[PDB]
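A.B. asks: First, the structure itself, so that you have it in front of you.
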Amino acid sequence: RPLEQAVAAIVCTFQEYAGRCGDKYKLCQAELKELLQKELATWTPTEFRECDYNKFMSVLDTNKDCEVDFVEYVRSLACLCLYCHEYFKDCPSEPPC
Amino acid sequence: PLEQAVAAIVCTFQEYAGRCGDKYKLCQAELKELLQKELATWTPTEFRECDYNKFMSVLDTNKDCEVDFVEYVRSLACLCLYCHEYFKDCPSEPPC
């Protein structure tokens, strides 16, 4: 159930931000950035993922399109794990991402 | 809440991926097992039955072991589009 609760919570957060206004199935990059920075504030990159992390977060600043769907939102979460979670420290898999 | 949730998604991946071999990879069979056991209560919505079935069959047919964390999480996302009521009317056909 732990994964059930976790996945339910990831959809909850998406609904919170996407449901603000307009298309309830889409986010702007700015909303996605805000989401990540506020909901995952304590998450910071690991040793060899610092540069990858920064480029990722700058892209969310630069890019200002609003076609971010749920799948892309979740992908961003995955990317943050590869950058900030110690388990993936030595992962020779350069962020997809 | 999101921090706890994302931490838990990694926990589950570690649980399955850490069984043996490459700790950063899963086989499709392991992914299918993971989904079927960890999300047992999740079932498709009205207009997502066919998409759901095709997705779960692909995990049966394909037996490659190149499923990385990103692909694992993508599968979770896909299950949301299929099984979570919020996306019932989502005109976005599973990526997926």
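For chain B, we keep the numbers from Swiss-Prot: what you see runs 4-99, in order.
Per the header of the entry, the method used was X-ray crystallography, 2.2 Å.
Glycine too: its Cβ is placed from the backbone N, Cα and C atoms.
Copying in the features that Swiss-Prot gives for the protein in this structure:
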{"type": "BINDING", "residues": "B:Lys28, B:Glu33", "note": "Ca(2+) 1 binding site"}
{"type": "BINDING", "residues": "B:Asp63, B:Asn65, B:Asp67, B:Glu69, B:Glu74", "note": "Ca(2+) 2 binding site"}
{"type": "BINDING", "residues": "B:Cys83, B:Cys86, B:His87, B:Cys93", "note": "Zn(2+) binding site"}
{"type": "DOMAIN", "residues": "B:12-47", "note": "domain 'EF-hand 1'"}
{"type": "MUTAGEN", "residues": "B:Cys30 to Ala", "note": "Abolishes calcium binding; when associated with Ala-68"}
{"type": "MUTAGEN", "residues": "B:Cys68 to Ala", "note": "Abolishes calcium binding; when associated with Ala-30"}
{"type": "MUTAGEN", "residues": "B:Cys81 to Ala", "note": "Increases affinity for calcium; when associated with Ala-99"}
{"type": "MUTAGEN", "residues": "B:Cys99 to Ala", "note": "Increases affinity for calcium; when associated with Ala-81"}
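If you look at the structure here, what lies around each of the features I listed?
C.D. replies: The DSSP secondary structure for B:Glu33 (Ca(2+) 1 binding site) is helix. Residue environment of B:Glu33 (Ca(2+) 1 binding site) contains 19 other Cβ atoms, counted within 10 Å of its Cβ in all protein chains.
Sequence-distant neighbours of B:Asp63 (Ca(2+) 2 binding site) (same chain, 6+ residues apart, CB-CB distance under 8 A): B:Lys35.
On its own chain, B:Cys93 (Zn(2+) binding site) has B:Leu84 as residues at least 6 apart in sequence with a Cβ closer than 8 Å to its own Cβ.
Sequence-distant neighbours of B:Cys30 (mutagenesis position) (same chain, 6+ apart, CB under 8 A from its CB) are B:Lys66, B:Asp67, B:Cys68, B:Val70.
The Cβ of B:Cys68 (mutagenesis position) has 13 other Cβ atoms within 10 Å, all protein chains considered. Secondary structure from DSSP puts B:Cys68 (mutagenesis position) in coil.
Annotation note: B:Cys81 (mutagenesis position) sits in a helical segment as assigned by DSSP.
According to DSSP, B:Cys99 (mutagenesis position) sits in a coil region rather than a helix or strand. For B:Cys99 (mutagenesis position), the same-chain residues that are 6 or more apart in sequence and have a Cβ closer than 8 Å to its Cβ are B:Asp54, B:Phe58, B:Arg77, B:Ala80, B:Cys81, B:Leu84.
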A.B. asks: Considering only CB atoms and a limit under 8 Å, which binding-site residues from B:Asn65, B:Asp67, B:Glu69, B:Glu74, B:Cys83 lie near chain A?
C.D. replies: B:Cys83
A.B. asks: Identify which of the binding-site residues B:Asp67, B:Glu69, B:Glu74 has its Cβ surrounded by the largest number of other Cβ atoms within 10 Å, counting every protein chain shown.
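C.D. replies: That would be B:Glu74, with the most Cβ atoms nearby.
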A.B. asks: Look at each of the recorded positions, B:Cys81, B:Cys83, B:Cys86, and point out the one with the fewest other Cβ atoms around it within 10 Å.
C.D. replies: B:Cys86
A.B. asks: Which chain-mates of B:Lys28 (Ca(2+) 1 binding site) that are at least 6 residues away have a CB under 8 A from its CB, listed by sequence?
C.D. replies: B:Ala20, B:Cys68, B:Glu69, B:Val70, B:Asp71
